[PDB]
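Engineer: Sending over a structure as structure tokens; questions will come in a sec.
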Amino acid sequence: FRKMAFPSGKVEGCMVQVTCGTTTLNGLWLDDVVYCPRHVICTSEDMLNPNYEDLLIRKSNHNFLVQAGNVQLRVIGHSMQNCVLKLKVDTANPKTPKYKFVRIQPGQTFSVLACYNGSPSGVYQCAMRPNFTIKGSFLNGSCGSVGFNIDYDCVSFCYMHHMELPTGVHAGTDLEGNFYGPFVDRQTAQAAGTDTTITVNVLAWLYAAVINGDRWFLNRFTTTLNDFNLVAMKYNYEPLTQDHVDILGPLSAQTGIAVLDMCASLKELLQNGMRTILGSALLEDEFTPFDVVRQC
Amino acid sequence: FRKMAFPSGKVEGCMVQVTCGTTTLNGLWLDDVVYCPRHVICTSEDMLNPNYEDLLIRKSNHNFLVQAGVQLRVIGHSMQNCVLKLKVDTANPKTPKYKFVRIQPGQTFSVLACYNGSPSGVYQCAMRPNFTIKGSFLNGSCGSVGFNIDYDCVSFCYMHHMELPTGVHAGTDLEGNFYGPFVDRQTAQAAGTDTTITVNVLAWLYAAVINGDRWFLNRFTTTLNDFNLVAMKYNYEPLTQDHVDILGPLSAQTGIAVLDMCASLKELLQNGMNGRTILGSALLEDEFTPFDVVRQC
Ligand SMILES: *C(=N)Cn1c(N2Cc3ccccc3C2)c(Cc2cc(F)c(F)c(F)c2)c(=O)n(-c2cncc(C)c2)c1=O
Ligand SMILES: *C(=N)Cn1c(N2Cc3ccccc3C2)c(Cc2cc(F)c(F)c(F)c2)c(=O)n(-c2cncc(C)c2)c1=O
């Protein structure tokens, strides 16, 4: 099992650079709007205590340098939605894919196209941690890099990168500018919550093992969902939602192993602790049910 | 600290489907040529024991259906080793600046897995010492390519031909020469004994330090020769002085001498990791090059 990213071409053709004064970052050019972190309107000194509504009333269209490579796109309007700036430009991007904006749930994976100075540099898969951070690989200059899934040539944008936190993990927003997690776009004492294991994905990984004939850990037991959730938390595992149970349905059907039967199996692995699964001693939690199917 | 592939856009616009009869796979369209595995000309029966010069002479241009998202008309064909080259009537307008390179064992590249001419996923792989690669390829992935990108120039280094019985992958360069002792015939084929890419493990241990993980370091040193004795014992590749040189930047950056890191690795091979993990792994990772680490650290 490999972490496979989606082909990045469709997103590559949407990446631009946005500059306010000396502050620069990446933006995303879809039709005639460029989306980017609103913190582009800040000097580094302003970050210590920014008032965005004011910094923005005082900006004008002509203050924003938007560039696709070295070609300037003239801005004809500006607004902010939550923590994202939307710059209306005078050119509709001919390379705009079919797209939507999605707000993903913790556990969901997506591809990150890391970008510097509007120029894509690399692509990799990432999971949204339960504590609403991502364990990304971002260097300074990466703000405005985006995360996405691709579903029949429709690009679902789910993440825009804003910042690195103290412990070296990453935080940002959806494409409506709403942060994942409790973070804010100003310099404070902010820290990631204590993280937990993504139970839904661990179960998907157990289904993957079963599909491949690796099924020693299956037992005769079943559990109630409520009982499972209470025990799981004792081992720093996430409780399951109804949505989780549902996205495990296809793998449940493929293997004929009921979700709550697999939960029983997991509970035992937790209570006794293991002997390998898919030739690994560790339970993997960054492959979703959809990832498992997409690979097998 | 993740495996990071190159952005795949420039390659995506070169992928096409090639079909002969009910045999289909992917092709790479550059200028007015489509490169694909020559085994496209075989039925399953032919593929059991193919005489390719003899099969190819019997084909006409119109036997080849090339599809680019538009049918492209084939106007000429030739074979170069295990790669078929179909000249087509239309030049690919999105051809990047490109080269064909043969990679060295230990080196990494991005794979763009494709099915029916359509890109499906992108990830990094290394060319293993035994000249296989551990890809994520399913049925129909033949003709998917591997590449590196340097300032907009795409260097293609791999074209995918088969999965071996063990679940690893084998293929050719873009000149159609196999990596490893394999052939393009349906017969059971094993690779030689694989070994671990030592220089890469060392690069990855340096990565782990740069990312704030230091539990495996020790105060000890070793000579190159004595390290290599231990490494060969554990089916690791020899570390050369050129490798030590290559590691110079990461050594400079962490203030750990290469031979000091080698002493750490020796202890890891001898003692195991006990309970522990390094950059999330329970296993010593060997598929990041020094260059890959630098490009990210
Ligand atoms: C983003 N492309 C640059 N950057 C920043 N910033 C530098 C800067 C300069 C002027 C004005 C604002 C900024 C932000 C940060 C810092 C940052 C980001 C926020 F959202 C905040 F709310 C904040 F208080 C500070 C940053 O963390 N990174 C970053 C992202 N990912 C990885 C790394 C190593 C660094 C930036 O790139
Ligand atoms: C490739 N897109 C199809 N394929 C093949 N082949 C199926 C087929 C049908 C008719 C004629 C020729 C072929 C080859 C193989 C089999 C194969 C190919 C070789 F070159 C060999 F030397 C060999 F021993 C076997 C194949 O392995 N894969 C493949 C690739 N990667 C992963 C998986 C699961 C399968 C094909 O896709």
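Chain A is numbered as in Swiss-Prot; shown residues: 3266-3539, 3542-3563, in order.
Determination method: X-ray crystallography, 1.9 Å.
Positions of Cβ are set from backbone N, Cα and C atoms, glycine also.
The annotation active site, for 3CL-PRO activity is assigned in Swiss-Prot to A:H3304, A:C3408 on the grounds of experimental evidence. Under its natural variant annotations, Swiss-Prot gives A:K3353 to R the following note: In strain: Beta/B.1.351. Annotation of the natural variant A:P3395 to H in Swiss-Prot: In strain: Omicron/BA.1, Omicron/BA.2, Omicron/BA.2.12.1, Omicron/BA.2.75, Omicron/BA.4, Omicron/BA.5, Omicron/BQ.1.1, Omicron/XBB.1.5, Omicron/EG.5.1. Swiss-Prot lists A:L3468 to V among its natural variants, and the accompanying note reads: In strain: Zeta/P.2.
For each listed feature, how buried is it and what is near it?
Structural biologist: Around A:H3304 (active site, for 3CL-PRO activity), a 10 Å sphere centred on its CB holds 24 further CB atoms from the protein chains shown.
Taken residue by residue with DSSP, A:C3408 (active site, for 3CL-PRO activity) is part of neither helix nor strand, so it is coil. Within 10 Å of the C-beta of A:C3408 (active site, for 3CL-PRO activity) we count 25 further C-beta atoms, all protein chains included.
In the three-state DSSP scheme, A:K3353 (variant position) falls into the strand class. Long-range Cβ proximity for A:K3353 (variant position), meaning a same-chain Cβ under 8 A and a gap of 6 or more residues, is found for A:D3297, A:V3298, A:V3340, A:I3341, A:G3342, A:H3343, A:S3344.
DSSP assigns A:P3395 (variant position) to coil in the three-state reduction, placing it in neither a helix nor a strand.
In the three-state DSSP classification, A:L3468 (variant position) falls within a helix.
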Engineer: Between C-alpha atoms, which of these recorded positions comes nearest to A:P3395 (variant position): A:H3304, A:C3408, A:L3468?
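Structural biologist: Nearest candidate: A:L3468.
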Engineer: What's the CA-CA gap between A:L3468 (variant position) and A:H3304 (active site, for 3CL-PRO activity) in angstrom, rounded?
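Structural biologist: About 39 Å separates the two Cα atoms.
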Engineer: Just how many other Cβ atoms lie inside 10 Å of the Cβ on A:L3468 (variant position)?
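Structural biologist: A:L3468 (variant position): 27 neighbouring Cβ atoms within 10 Å.
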Engineer: Before the 2 missing residues sits A:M3539, after them A:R3542; how far apart are their C-alpha atoms, in Å?
Structural biologist: 6
Engineer: Do me a favour and check the Cα-Cα span between A:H3304 (active site, for 3CL-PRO activity) and A:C3408 (active site, for 3CL-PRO activity); whole Å is fine.
Structural biologist: 9
